[PDB]
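Student: Quick one: this structure, given as structure tokens, is what I'll be asking you about.
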Amino acid sequence: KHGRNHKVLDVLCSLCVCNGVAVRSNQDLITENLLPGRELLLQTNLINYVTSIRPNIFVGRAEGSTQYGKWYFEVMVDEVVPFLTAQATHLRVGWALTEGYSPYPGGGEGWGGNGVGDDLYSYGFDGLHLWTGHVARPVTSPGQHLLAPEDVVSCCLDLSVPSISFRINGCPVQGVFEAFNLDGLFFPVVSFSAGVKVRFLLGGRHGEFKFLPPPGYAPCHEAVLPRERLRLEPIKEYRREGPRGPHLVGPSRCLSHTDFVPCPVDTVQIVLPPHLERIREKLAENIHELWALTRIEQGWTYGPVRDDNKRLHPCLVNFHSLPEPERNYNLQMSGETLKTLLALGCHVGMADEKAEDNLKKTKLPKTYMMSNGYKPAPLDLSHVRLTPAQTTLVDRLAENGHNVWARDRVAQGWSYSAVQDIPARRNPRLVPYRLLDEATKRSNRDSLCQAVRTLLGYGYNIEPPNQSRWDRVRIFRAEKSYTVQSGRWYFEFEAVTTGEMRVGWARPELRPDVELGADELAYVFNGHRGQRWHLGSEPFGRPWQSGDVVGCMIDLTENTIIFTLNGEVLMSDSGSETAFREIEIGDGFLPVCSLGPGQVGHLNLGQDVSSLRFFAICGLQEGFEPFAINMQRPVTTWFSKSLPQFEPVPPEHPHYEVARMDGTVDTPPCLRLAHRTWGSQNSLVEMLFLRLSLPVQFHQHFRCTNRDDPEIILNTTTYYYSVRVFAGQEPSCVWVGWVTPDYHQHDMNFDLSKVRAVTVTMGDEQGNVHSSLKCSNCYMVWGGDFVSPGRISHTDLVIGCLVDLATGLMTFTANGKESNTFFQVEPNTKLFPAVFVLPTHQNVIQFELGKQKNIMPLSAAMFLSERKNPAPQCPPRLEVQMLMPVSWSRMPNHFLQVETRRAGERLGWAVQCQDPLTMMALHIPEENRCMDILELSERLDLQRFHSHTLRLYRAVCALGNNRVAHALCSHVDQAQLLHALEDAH
Amino acid sequence: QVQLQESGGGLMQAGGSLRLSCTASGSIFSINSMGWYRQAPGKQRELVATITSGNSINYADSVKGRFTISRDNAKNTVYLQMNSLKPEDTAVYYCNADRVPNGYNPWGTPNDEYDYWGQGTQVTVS
Amino acid sequence: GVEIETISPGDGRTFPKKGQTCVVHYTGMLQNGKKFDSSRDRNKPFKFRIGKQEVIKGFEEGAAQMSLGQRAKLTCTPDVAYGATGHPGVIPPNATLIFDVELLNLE
Amino acid sequence: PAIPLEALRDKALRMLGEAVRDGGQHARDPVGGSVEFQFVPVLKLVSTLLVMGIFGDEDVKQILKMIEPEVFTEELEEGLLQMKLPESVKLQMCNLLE
């Protein structure tokens, strides 16, 4: 009830040994009242790393998108060695969304690394289970034999009426993920542990399907964008092996389902001037002229019989002199071109100084057209080249025309494919013009360049008209245990890709949310523009390029930081060699680098001084020493993980404050939230995500089960809590409900259409639905569109959430009237109470807690000691936690080494790994999340609590309590003990 | 936008007149030409004598036989008259309403790629 | 009532007897997935013969129902063996036991 | 409870050998964060195994060599006695020599 105190463990272990003589009764009582629960103390066991590999394919569904709905791929297993290093060889195949499925090595929810089906963004199948949201549903496949070393998994996805289906060795798997989220780009993905070999069969030249695709399902190999080639890559990698060493990688650049839609500028509503008519005639003439030249150049014969089969030119006259449909076919060229031109800020010239008259007509007798003439009015330009503004205008117009035509095809019902077929309404150029390959770009822009250069020959006026916050920069800093407070240190940073990869030194308390140099906890240099960064940005040095290495050095004796580039010291604007000076030693300094999107940098701290280039040029004679010169093990780093994880509200938060008001009488013990700086400076209005620290856990067995009636209250299985929304706070901004421990969405302007949901429809071989259970990571009322919300009134809206831990329902009520939300969950689900609020008032929300008639308060659910206590209370464990966007995460010392390569045109791409790798994972029981045991090197509170837990274990098994020792062998096993022995970090 | 349907099939001896009616309901954007293509069983689809708005005549590679193809623009309907018949003429005929006319492509690639297809109809010859 | 679902197929005919030593490697789990034993980390399978009651009697029933070389699950309900009251400090009272087992080298 | 005694028997030898070789060269990243945290648990484990009698003849000879190569020659270069140690390591080593 009072939280994790390291002194209560001291009390417990002092309760065990009486001045050299142990008391068996107390030792057994501790081991029977604390250990069996596995809920208070931190559990730990060894697990394997899980790595996921995807093809370079992204398919998505959107309104008016240029991509097909049906896709189908497969993976064949070649060799699996199960139970290498005493753990089941994880192997799952499925789809995954491009926004949300970003598994990182180590950590993860529950136990072990996260693979396909570990969260609601991905949906997997390991052979006999359908994995989704870290919950396995046993599927009734005809084989039910896992993924054997000889096995085939064919996976298909129909994005319209969303469904994902699997087929093992041709047998239909009796289970389908349905009605999932379409907000993103699905990609094929295989998650695996060490010791597997599989071949990715995408179809076509990239492998051959051993089973036919279902009717209407296109092969996945033809979804490759024309700008790229097929390749196997990790999902989201912050590290990649290189020649000199590991290369840190920033956040990847990813597309979106709205990027495959064309959105051209409407030009039919654009009015036309008489200038359009005046210029359009001669522009159409010149179009005919350049074309006649091409007709002469091509086999196209000069035959006025108008027969395309005999390659005959229809017009065959210098003046266009055509029938009406041909004439307007020539003129609407210029008509639509000038409409798109004037839709922008561009005007139209009127033959300034008779420039068209000045420009002459140079006829060439060699290109004589038998019918048109010796030369069909060549209209040679007067060496008027295309202005760069004009060329950008051409590409702009080319993009517009391509988008218009693609929109037409899409409205007709066309889809993009790498191969082209006409009957199935498929095109290889239907992708938007930004995603187009350069050749078709040239083919589209050639005629437009000719038109623009003709207009420039005439007198014409020339005038022109991933990336989310906390997901754009990856911060790699040295571990907090390597802080330097004295001496001369030097470390290098190679810039493999030019851009924003700010490099320098930083304080140990570098906040990962704030960018480097925007605060006082960083001293960095941004070589994208050369600008140094400390509490602002100032000009310095010079911009870098590819291959440039920055040898950042610090002098604690001289209180300076100096940046050198390629062996020469970078000087400031004033000419001072030192970039920063008078730098207080303070707590210490750490090497740090913040890489941007699609950015690659090689951070060489100096473990190999021979590998430290330019160190002899700068640093060796100056007295500077390589960072970690004599260190044997490599320096561990901490990347700024972007996973949104709930953490407690700081007591000194500059804007939000949590007040712990006492229950008193006619009021329940409640946690009220207030906005300190509301209606003043720094009055930010952002979507705040809040939850209570303790979860309520549904019963494992789902049985049918004024004055407070004692027998009803003794047999009560339901629990109640409520949230008060004050008069100032708009009810359209509060979202009252529950969240699973797998909620990691920090998107602003949250709405119930942005929740993660999936219905795992399990069925029978005949087709009858076995079950249609639903899975979601959060269950809230639609407070934004609440009938209770529907006019600003002084009343306060109280929303109660009656949850039956036995039945499984979570019925909501608003102001006594029962709401029509009846979310029903599966057994053994933990559900933290939560509200998401957009602050519109100083008094925003209040977690009232408490109880009603014949209902427990929520404290009875959270706390087992107060299970039968009907008095509402707020023990110090209960607190309000706000969602953090990013947090520090330890980079694993060794990563799973995966080799991906194509064997041939028949076999195709193959993924292989054979190097076993294990980590010890510390698992928080209430939050259902685990991290490295090595990660406790900076989390000192968890370090101390776990150390005193180990001390309690030793004290309770001490003095020959062999029964307790046997009991403790389950919590701490031989493999864990030996790995902790051999673990140097 | 422009939905066009081709109808008219029959079986009779060589020399039987055949009226093939293709109706294009929609905008006049695709009125520029009414192309016709025949898919013979096991043979590359090949081109028919095509008319552009105003009934411009242009004989094609498979123009063998009497291709009396005409069309009205009031309801955008094109009728092809196969007066002659040959055993090799047995094929599925498809009509397309497209804004590119016959052998007339000065436009860009997208404007050359505007094309609307149709159902088509199998025609057999005794 | 031990529920059995096969995971890795095997021979399917050589079910153990009274008198045959089942060499078994197993990872014991609680009903909530809380691991409470495993012979894999001890790297010796715990070599029990059916009929001496060295095991959970549900473990005996499941091992008898299995064959040599085939993974199965054993859903040992608390009423079976020490499910009702397990070695204090390992198994909570009245807890279903999931036993992910496979037979090897049946003698 | 039983644990593979031969496994611990070779593991203590190997681990304390690496500890001695890493302490012989001056490194700024000792295992655990300090020399005392690097050596005290391993010396305690080796002493417990020695008094329990798990170590064999050649293993005892290896421990003796790693304590001091020169005086304890059976017939690393820097012995475990010569190099500077903190008081906890000194106490555990006195218990080891006892």
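Residue numbering for chain A follows Swiss-Prot, covering 592-1056, 1065-1304, 1420-1504, 1508-1702 in order.
Placement of Cβ uses the backbone N, Cα and C atoms for every residue, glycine included.
Sharing the record's features from Swiss-Prot:
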MUTAGEN   A:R615 to C  Decreases threshold for channel activation by K(+), caffeine and 4-chloro-m-cresol. Decreases inhibition by Mg(2+)
MUTAGEN   A:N760 to D  Impairs interaction with FKBP1A
MUTAGEN   A:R1044 to C  Decreases protein stability
MUTAGEN   A:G1050 to S  Decreases protein stability
MUTAGEN   A:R1076 to W  Decreases protein stability
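Let's see these features in context: how buried, what's close, how far.
Tutor: Under 8 Å, Cβ to Cβ, and six or more positions away along its own chain, A:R615 (mutagenesis position) finds A:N1678.
In the three-state DSSP scheme, A:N760 (mutagenesis position) falls into the coil class.
Sequence-distant contacts of A:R1044 (mutagenesis position), defined by Cβ-Cβ distance under 8 angstroms and a gap of at least six in the same chain, are A:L972, A:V975, A:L977, A:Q981.
In the three-state DSSP assignment, the secondary structure recorded for A:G1050 (mutagenesis position) is coil. Its Cβ placed at the centre, A:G1050 (mutagenesis position) has 18 other Cβ atoms within 10 Å.
Secondary structure at A:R1076 (mutagenesis position), as computed by DSSP, is strand. The Cβ of A:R1076 (mutagenesis position) has 25 neighbouring Cβ atoms from other residues within 10 Å, across all protein chains displayed.
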Student: Which state, by DSSP, holds A:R1044 (mutagenesis position): helix, strand or coil?
Tutor: helix
Student: Roughly how many Å lie between the Cα atoms of A:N760 (mutagenesis position) and A:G1050 (mutagenesis position), rounded to a whole value?
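Tutor: One finds 70 Å between the Cα atoms of these residues.
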Student: Provide the number of Cβ atoms within 10 Å of the Cβ of A:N760 (mutagenesis position), excluding the reference atom itself.
Tutor: 16
Student: Sort A:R615 (mutagenesis position) into helix, strand or coil using the DSSP assignment.
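Tutor: Note: A:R615 (mutagenesis position) is helical by DSSP.
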